[PDB]
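Trainee: My structure is below; once you've seen it, I'll send some questions.
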Amino acid sequence: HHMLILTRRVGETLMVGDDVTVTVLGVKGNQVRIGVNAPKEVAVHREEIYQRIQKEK
Amino acid sequence: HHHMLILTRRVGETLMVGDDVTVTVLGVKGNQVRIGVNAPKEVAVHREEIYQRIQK
């Protein structure tokens, strides 16, 4: 394993497995707006929220 | 059943998908966003337009 590195332009989508999609919705400066679709049972978090959740579990 | 989420990430910032996948913004050039995905060997990662072609 290692990290996979690709370009996605505004409007383009990457898929993690068969059931999760991650779409680039927009870019302003160093900011990317991102849309995620996923199964209800699959949690999606900003890292900072994910790590707080992990410390509480 | 599904849920949807819209968020903002700056270059260097990361979102987690479940417990075993992360997607990180590595760079921005115009409308192009460079992204890094870490995921288990057993979890395929596709560009959707390529995956849609494979499906035919």
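We number each residue from 1, going along the chain as drawn.
Per deposition record, X-ray crystallography, 2.0 Å.
A Cβ is built for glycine as well, from the same backbone N, Cα and C atoms used for every other residue.
Okay, these came from Swiss-Prot:
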MUTAGEN   B:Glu13 to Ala (Swiss-Prot position 10)  Behaves like wild-type in swarming, pyocyanine production and lipase biosynthesis assays
MUTAGEN   B:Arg47 to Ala (Swiss-Prot position 44)  Does not complement deletion in swarming, pyocyanine production or lipase biosynthesis assays
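What's the neighbourhood like for these features in this structure?
Mentor: Following the DSSP three-state reduction, the secondary structure of B:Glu13 (mutagenesis position) is coil. On its own chain, B:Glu13 (mutagenesis position) has B:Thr24, B:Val25 as residues at least 6 apart in sequence with a Cβ closer than 8 Å to its own Cβ.
The Cβ of B:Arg47 (mutagenesis position) lies under 8 Å from the Cβ of no residue that sits 6+ residues away along the same chain.
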